[PDB]
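Student: I'd like to ask some things about the structure below.
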Amino acid sequence: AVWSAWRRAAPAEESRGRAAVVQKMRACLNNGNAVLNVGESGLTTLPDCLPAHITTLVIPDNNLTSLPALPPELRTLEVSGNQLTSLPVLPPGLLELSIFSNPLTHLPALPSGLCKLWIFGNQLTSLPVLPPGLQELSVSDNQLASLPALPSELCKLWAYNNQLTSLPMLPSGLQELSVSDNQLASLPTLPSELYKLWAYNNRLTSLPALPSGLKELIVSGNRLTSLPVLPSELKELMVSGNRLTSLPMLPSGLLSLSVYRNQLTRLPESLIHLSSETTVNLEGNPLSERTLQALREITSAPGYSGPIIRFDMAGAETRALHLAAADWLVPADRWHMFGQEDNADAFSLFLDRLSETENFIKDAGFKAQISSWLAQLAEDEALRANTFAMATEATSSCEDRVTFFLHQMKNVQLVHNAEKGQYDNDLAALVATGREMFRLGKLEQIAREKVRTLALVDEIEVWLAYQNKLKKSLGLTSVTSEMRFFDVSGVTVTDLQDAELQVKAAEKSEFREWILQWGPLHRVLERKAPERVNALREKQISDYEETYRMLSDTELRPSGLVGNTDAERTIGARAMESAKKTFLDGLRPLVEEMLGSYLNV
C-alpha cells in the first residue's frame, strides 16, 4: 500500500525495477528473511517504509537522492554509487556502515556499537565523533582536513588521499596505518602492534621510533633526512624520493629495498647479506667511487649469493619550450604554440638535458642533426605528440638515459615516416628502415638477455651499450655516436662481437619473412593495393570463424568439450594462427612483386 503508491509513481523505464523491489520486500515480510538487496534498477526513489525486521540492507548503484527511514533492527547498511547528499538517522544497533561513491559531505551521529566504518570515496569534509568500540575506519579518497579523536579500540585506519596535515594520537592496538597522499608534516608516536605503515607522498622530514613488529614501511615521496633504527622483522623498505644521506643497518629478512632518488653516498654492508630473491633499487644516489667499486667486486665474485642490485649513474628549472628549442634551431616562432601542447614541458626539459651529453661535447654536427629533427617535428603533429610524450623519461636519470631516449625517439620517427608514406616512392629507403628496425629489435632482445646475467645492473646502460657499440657495424643510422658510461654497462668486447654475429645471422635467415609482419609495410601495401589487401583482411577474419567452427565440430564435439572454455581457447588460438598464416601467404606474392628488386643485398 505504501509500496503500491511507490511502484505506480515510477518513471516508465523504472516501473519493472520497482515491481522487482516490491517483490523482494514482500518476500522479506512473508518469509522473515532479514536481508534486502534492492538491486541495480536505476531507482530514483525508494518507498517510504522498508520491511521492519530487516537486519542487512544493501543498496547497489542506483540514482538515489534520499534514503527512507531505516528499519529499526538494522545491523548492516551498504550503499554503492548513488547521489545521496545525506543519510537518514542511523538505527541504534547498527554495526557496519558502508557508503561508496556518493556526493555525501557529512555523516549523521554514529551509534555507540558501530564496529566498521567504510566510508571511502565520497566527498566528506568532516567526521562525527567516532564510537569508542570502532575497529576499522576506512575514509580514504574524501576531502578531510583532519580526523577526530581516534577510538581506543581501532585496529585499522585508512585515510589516504585526503588533505590531512597531522594525525590525532594513535590507539594502542592499531595494527594498520595507511595515510598516503596527504600533507602530513609528521607522524605521532607509533603504536606497539602496528605491522604496516604506508605514508607515501606526504611532507615527513623524520620518522618516530619504529614498532618492533613493523613488517612494511612505505614512505617514498616525503622529505626524510634520515630513518631511525629498523626493526628486525621488516620485510618492505620503500623510501625512494626522499633526502636520505645514509641508511640504517638493513634487517636480514628484508624482501624489498627501494631507495632510489636519495642522497646516499655509502651503502650498509648488511645489504650484501640480503637474500638472493630480495629486490634492490639504488638508482639516483651519489654513490661514492669506492662504494660502486666495492659493489662491483662483491656482486661479480663467483659464489655471490646476495640480491640482484639495480643502479645507475644519475647521482642525486623547466624553461618555456620555445627557449629550449631556440637553443638548438639554426636561424622558434612555431615553438610558442607548441609550448601549450600536452607534455611540452617534459620535452622542454629533455632538450636542455641534451646539451649536456657526450654527443653535444664531442660531435660538432650534433646541433644541426637535432635542428633537422626539431624541424621535422614542427611539421607533423602526430609525430610531435608521440615524441613529446616519450620525453616523460629521459629526464629521470643520467646523460646516457637521455641519449637512449633520443635513439627511441628517432626509431619512432622512422616507423612513423614509413607508416605515413614518406618512402612509398623510395622503396630502397623503405627496405633500409625495415632492416634497421629488425636489427634494433634483435638488440633489444640481446640486451634483455645480457641484463638477466648481471647481479649489479643498469639495464638502460646495457641496452645503450649494444646500440652505441654496434652502430657502425650494423648501420644504425638512428643511433648517435657517443655515450658516457660504457665502462659501467657490464658489456664486454666478446658480448659485442657475439651480438654482431647473431644479428647478422638472424637477418640473413629471418628478414624476408619478418618484413611480411612489419606494420609499416602493411601501411605501404594498403596504399598501393587497397582492394587486394582489404580482401585479404576480410578473408583473414572469415577464415578464423570458419576454422574455429570446423575445429569445434571435428575435435571438440566428439569429445568433450564444446562448452569447455579451456578447449575453446586452445582451438580459437589455433584458428587465429592458421588464419594468420594463410593471410601472410596471400601477402607474400604482393610483397615479392612490390619489393623483390629491393630485397637483394
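Using the numbering of Swiss-Prot, the residues shown for chain A are 171-486, 491-505, 514-783, in order.
Backbone N, Cα and C define each Cβ position, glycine as well.
Under its mutagenesis annotations, Swiss-Prot gives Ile479 to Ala the following note: Increase of ubiquitin ligase activity; when associated with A-481 and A-483. Under its mutagenesis annotations, Swiss-Prot gives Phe481 to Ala the following note: Increase of ubiquitin ligase activity; when associated with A-479 and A-483. Mutagenesis annotation in Swiss-Prot: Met483 to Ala, described as Increase of ubiquitin ligase activity; when associated with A-479 and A-481; the structure shown retains the original residue. Recorded in Swiss-Prot as a mutagenesis result, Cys580 to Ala carries the remark: Loss of ubiquitin ligase activity. According to Swiss-Prot, the feature active site, glycyl thioester intermediate maps to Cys580, an assignment based on sequence analysis.
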Student: 10 Å Cβ neighbour count around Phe481 (mutagenesis position)?
Tutor: 22
Student: For the missing segment of 8 residues, report the Cα-Cα distance in Å between the flanking residues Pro505 and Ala514.
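Tutor: The answer is 9 Å, taken between the two Cα atoms.
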Student: Gap of 4 residues, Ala486 to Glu491: Cα distance in Å, to the nearest whole number?
Tutor: 16
Student: In Å, rounded, how far does the Cα of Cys580 (mutagenesis position) sit from the Cα of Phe481 (mutagenesis position)?
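Tutor: Just about 11 Å between their Cα atoms.
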Student: Based on Cβ atoms within 10 Å, give me the single least packed residue among the mutagenesis positions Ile479, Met483.
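Tutor: Across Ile479, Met483, these mutagenesis positions, the one with fewest Cβ atoms within 10 Å is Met483.
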Student: Which state, by DSSP, holds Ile479 (mutagenesis position): helix, strand or coil?
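Tutor: Note: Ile479 (mutagenesis position) is in a strand by DSSP.
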